[PDB]
Amino acid sequence: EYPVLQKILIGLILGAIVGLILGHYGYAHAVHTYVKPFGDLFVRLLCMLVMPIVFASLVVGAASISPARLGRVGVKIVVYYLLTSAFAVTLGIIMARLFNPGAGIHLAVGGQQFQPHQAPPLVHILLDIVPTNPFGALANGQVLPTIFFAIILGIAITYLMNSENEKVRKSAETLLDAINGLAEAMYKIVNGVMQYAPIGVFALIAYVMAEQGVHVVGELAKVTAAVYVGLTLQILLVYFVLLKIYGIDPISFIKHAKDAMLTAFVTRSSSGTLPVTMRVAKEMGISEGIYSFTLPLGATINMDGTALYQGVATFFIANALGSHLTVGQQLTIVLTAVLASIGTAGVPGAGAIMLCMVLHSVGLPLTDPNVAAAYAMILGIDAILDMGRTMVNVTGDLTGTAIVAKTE
Amino acid sequence: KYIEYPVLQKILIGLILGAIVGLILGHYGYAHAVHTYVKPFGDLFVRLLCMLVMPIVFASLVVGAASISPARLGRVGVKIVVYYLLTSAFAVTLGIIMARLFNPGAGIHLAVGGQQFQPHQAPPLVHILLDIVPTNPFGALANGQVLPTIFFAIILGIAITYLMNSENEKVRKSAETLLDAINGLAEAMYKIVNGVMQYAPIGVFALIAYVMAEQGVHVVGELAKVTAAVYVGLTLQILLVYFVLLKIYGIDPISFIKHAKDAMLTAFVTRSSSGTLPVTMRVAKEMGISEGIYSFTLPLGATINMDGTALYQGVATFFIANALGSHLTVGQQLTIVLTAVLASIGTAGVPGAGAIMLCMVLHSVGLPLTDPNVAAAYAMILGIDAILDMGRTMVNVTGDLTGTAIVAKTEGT
Amino acid sequence: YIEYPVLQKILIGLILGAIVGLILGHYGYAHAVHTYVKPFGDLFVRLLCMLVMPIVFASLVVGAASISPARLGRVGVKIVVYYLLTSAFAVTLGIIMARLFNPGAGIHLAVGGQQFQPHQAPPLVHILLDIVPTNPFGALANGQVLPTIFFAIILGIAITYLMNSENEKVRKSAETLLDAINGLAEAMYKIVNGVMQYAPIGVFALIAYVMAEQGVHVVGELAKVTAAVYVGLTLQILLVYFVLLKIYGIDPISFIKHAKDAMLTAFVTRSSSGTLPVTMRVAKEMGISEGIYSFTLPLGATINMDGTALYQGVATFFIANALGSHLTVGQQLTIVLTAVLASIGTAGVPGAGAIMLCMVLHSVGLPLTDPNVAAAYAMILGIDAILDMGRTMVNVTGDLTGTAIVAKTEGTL
Ligand SMILES: [Hg+2]
Ligand SMILES: [Hg+2]
Ligand SMILES: [Hg+2]
Ligand SMILES: [Tl+]
Ligand SMILES: [Tl+]
Ligand SMILES: [Tl+]
Ligand SMILES: [Tl+]
Ligand SMILES: [Tl+]
Ligand SMILES: [Tl+]
């Protein structure tokens, strides 16, 4: 009934208190049997949409970047985001190694530590990106095959919208229209769930605090910190550089963006903030014909915010499970995540949904008590992380639409 | 060789002829020969039905959620929705009441494999509730999870509507398309049922032929037991609730029926809420309901009218369970029944929805249709579904008019 | 750039590949190829058996809708009857030529070091009842061919009946679902084109292995296949088309003289759709009514079954024969008739001949994962390119043959 972000922070701050004192001389168990299931309900509602959004999303996403259905002003802004995600990934990993979130918290939940099962011959792991039956991939949660098929579909659809046959061209138009809309419904459903999130988020940390000790809160602050420093380090180290390098003034640029960022910071919605963003791009004096096209893109294809979230969440999730992870695997894991997140920029809680999808793609079964309880930690603090996530997404959309505006 | 012939006649001929053939082949006949030869024609029939059980429940619920969905729901609409909810309320109670009043099922104690069916029971409440949320909705759909499919089709249908309330025309057209295509699938699945009802006379023949030949003559009384339980609760609904609702709204019940008289008799003989809808609207005009009212509210009851199904399930549930051996309590009765009705929204008619829902409710309550008992128990009701489905639709239509008349008179604007 | 003529690419990959393979076979390292080269071929085979499900399904829904009565126009009904009575003959030639050359025996593959063993086969009741999908989403989800076929027809036909409805809500909904299912189908074809781009690499790796490992025997066994097709192929044009034209007072000699490049385009483009512009312009040169060829040509592009019928005839026989199992005339057609009867809507489509094979094997229970089945299919898939040129060339010749026969019955020459 009331401001949804307030609700989640209230449930979090209140929940960690309740959990923590109930932890000390309380009954970690009673929480586990009674409180926690409300939390589990929450985590179920999210993992639910993990499949439809990943697939429907990527079909739309592929079609968005798809050549040469891609316009010429478009091709440049795409090139922009690729070379920004580039840096946004490096920062992610760097900050994730810089703060070491996860080690320190050594979860062995069943009273047995989680043991990563590994891993078939390169041949078989590559071959198996190609879904043997795409309905089946989709049906029983194969991530890599769904990704591969949703790109190969999305790109194909666009080629059909370049056909002589209007029977053909309308058909494609229809399919894609319908796949979108599914995607679009899946998002509306996230909004709905975020409504339950304050109860759900409550129940989650309540348990984690009551059961994992007080150590966690420092481990989570470890996460939050690693994101937010990388986050501002992105704006400063890359955006300001790109603006400066294009004769735009970084200081006064921020002065216009100032509330467009603050809106994103508080609405979490790249789409919800889009009205405010476009109005500021007009204040900055970007061509109408430019920002009305390139801003609607960053709202969806902006990959840089998610790239920073995954960088850290990946590393913490894995680190806490026990498995110390190398730089190679870090990006392999991360690049995969970001490369499937295209089309999902905001979307309220995308950062967390992608995490689920990446774990399900790297084989870690969410049903295993450790994986679950590890994930459940980040899912608690997702709210906070998701504010910076969107805020940087928006800042980099303007930065891009401004750089590309100027070249026209 | 054209079966261009009245399809209801066909099924009743298939039924009354079939039970004779079966019954005499039973007495000094060869229950077995029937079982190996005649029955598979019956099983083909039961397959064609349980086929559509998944697409129609899903695609149907998406459309139905979207139809009741707020605030996409118009204000004339919101009152008629409230109507059907408080009528299904009563329709359910009568269902259970009549199902306990006649005791269909006990008396017939089927142990078909030569072993009695044994309900397997049941995970911790936590786990049964959590598992209503599909972990992967494609998967729910793919391998038949009922409760997760229900849950997802509602959460989808509602969401779609909210998208048709968007600024973004990209978004608004997208939603419109998806929902358009989900409908139409629903709509096609219905057209497929009509097709199957065409085979129903042969299939319904082979089904009771076996049941009679093998289950004794006890069945025909047990089935009359069902038919009765429905038809008495059925008319007891019209009298006890509709007439009270009309009387309570200054509408005259006696003269109301006098207009509805053929509109009901059409439904009773067409089994189709949609097929009868033309006749119904013309009678709503005879009763002098506003054009802008009945041309909206009647197309809804044709789909969302839940009261007829509520009575079918009430009795079929109790019989199917009772015959299996398991004596069922009043809590479970409605738990089971409310479930069924609440997923049957959007499926009013549809020729044989009564039977389809039964199959879906069983698959939802864990009873595997592959087990010989559950199968041979369902195969009984599926025979007589035809008869029951005439009263089902007739009451559906009577209560659509009752509703659209009660709501009409609260307007006149 | 791999943008160079795609057919050249594949023949270069084939002729080069067989050399490389074969010499690497003799004193080479059949094994090295197996571990390193072959996986590139396997990636190819995967990419194909990938789309086998969506195309069969989405394709048959479209196909059903295209022949569906009485949505079928009257000029249409005669052309449909034409292709049915030509597929009739095309099947017989298929089998005849497959028996006449004996492709397969001579190559006795036992790959694991154990020969493949056809597992057989449930009671006729169970194999027939199981054509009806218990849950159609599941059929689709886990590869069930026969159920997918059955449901895709029963859906496509139904959708068309809905486009004959009074209710525009209904008639648009159907129009949408069918529109969307199309496009999916249409996308799946675009995806094949994409794969054929990788085909030169993939095809190289496939025969490279087969030659290196299966001996030099194969090339003769494959020439055996190519021949059987191409002789049956031309024997179709001569024995049936020319007889049909002659029988309708059209002159076969001068008919060919117009079709001459329209066939040569098809022979070189492999696409019934790609060649369709050329075809229509030639139908105009032959002086067919504009309103006739602009309708009937677009059909044979998709429903022409006669080319595929000849491919399956021979591929079936070889594939089974090589596995070890000697196959009778009954089974031959049972297997083949099935294949052709699901292939409606898939005329071209670049590599449909091979995709249908995979689908017929998955329908007849032979698991593509078994190393023999796999290595046997992997042989035809190599030479598919060659076969597929004659496939489309005969498809086109017979579309013209039909549209000219049907044209003249309207008195539109
Ligand atoms: Hg998840
Ligand atoms: Hg069923
Ligand atoms: Hg295959
Ligand atoms: Tl994105
Ligand atoms: Tl976000
Ligand atoms: Tl209903
Ligand atoms: Tl009915
Ligand atoms: Tl075809
Ligand atoms: Tl072809």
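Residue 1 is the first one shown; counting continues down the chain.
Determined by X-ray crystallography, 3.8 Å, according to the entry header.
Heads up, the Cβ atoms here are built off N, Cα and C, so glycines get one too.
Annotated in Swiss-Prot:
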MUTAGEN   C:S59 to V (Swiss-Prot position 65)  Strongly decreased chloride conductance
BINDING   C:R270, C:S271, C:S272, C:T308, C:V349, C:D388, C:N395  L-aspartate binding site
BINDING   C:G300, C:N304, C:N395, C:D399  Na(+) 1 binding site
BINDING   C:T302, C:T346  Na(+) 2 binding site
MUTAGEN   C:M305 to A (Swiss-Prot position 311)  Decreased dependence of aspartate binding on Na(+) concentration
MUTAGEN   C:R391 to A (Swiss-Prot position 397)  Strongly decreased affinity for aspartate
MUTAGEN   C:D399 to N (Swiss-Prot position 405)  Strongly decreased affinity for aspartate
Between C:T308 (L-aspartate binding site) and C:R391 (mutagenesis position): CA-CA distance (Å):
7
Where C:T346 (Na(+) 2 binding site) falls in three-state DSSP terms:
coil
Under a three-state reading of DSSP, tell me whether C:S271 (L-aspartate binding site) is helix, strand or coil.
coil
Among C:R270, C:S271, C:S272, C:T308, C:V349, C:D388, C:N395, the record's L-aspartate binders - longest CA distance, Å:
13
Across C:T302, C:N304, listed as binding-site residues, the smallest other-CB tally within 10 A is for C:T302
Around the Na(+) 1 site recorded as C:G300, C:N304, C:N395, C:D399, what other same-chain residues have a C-beta within 8 angstroms of the site's C-beta center?
C:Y83, C:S272, C:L299, C:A301, C:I303, C:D306, C:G307, C:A347, C:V396, C:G398, C:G402
Chain-internal residues near C:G300 (Na(+) 1 binding site), provided their CB is under 8 angstroms and they sit 6+ positions away
C:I79, C:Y83, C:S272, C:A347, C:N395, C:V396, C:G398, C:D399, C:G402, C:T403
Applying a 10 Å Cβ distance cut-off over all chains shown, what neighbour count does C:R391 (mutagenesis position) have?
30
When you measure from each Cβ to the nearest atom of ligand 9, which of the recorded positions C:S59, C:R270, C:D388, C:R391 fall under 6 angstroms?
C:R270, C:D388, C:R391
What is the one among the recorded positions C:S59, C:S271, C:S272, C:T308, C:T346 whose Cβ has the most other Cβ atoms less than or equal to 10 Å away?
C:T308
Using the recorded L-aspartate site (C:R270, C:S271, C:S272, C:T308, C:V349, C:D388, C:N395) as reference, state which further residues of the same chain have their Cβ within 8 Å of the centre of those residues' Cβ atoms, listed in sequence order.
C:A266, C:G307, C:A347, C:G348, C:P350, C:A352, C:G353, C:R391, C:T392
Check each residue in the chain of C:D388 (L-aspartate binding site) that is at least six apart in sequence and keep those whose C-beta is under 8 Å from its C-beta; list them in sequence order.
C:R270, C:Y311, C:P350, C:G351, C:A352, C:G353, C:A354
If you skip the near sequence neighbours and keep only those at least six away, which residues in the chain come within under 8 angstroms of C:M305 (mutagenesis position), Cβ to Cβ?
C:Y83, C:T86, C:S87, C:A90, C:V340, C:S343, C:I344, C:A347
Which one is closest to C:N304 (Na(+) 1 binding site) in space, judged by CA to CA distance, out of the recorded positions C:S59, C:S271, C:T346, C:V349?
C:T346
Could you check which of the recorded positions C:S59, C:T302, C:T346 is the closest Cα neighbour of C:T308 (L-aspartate binding site)?
C:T346
Near the Cβ of C:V349 (L-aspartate binding site), how many other Cβ atoms are there if near means within 10 Å?
29
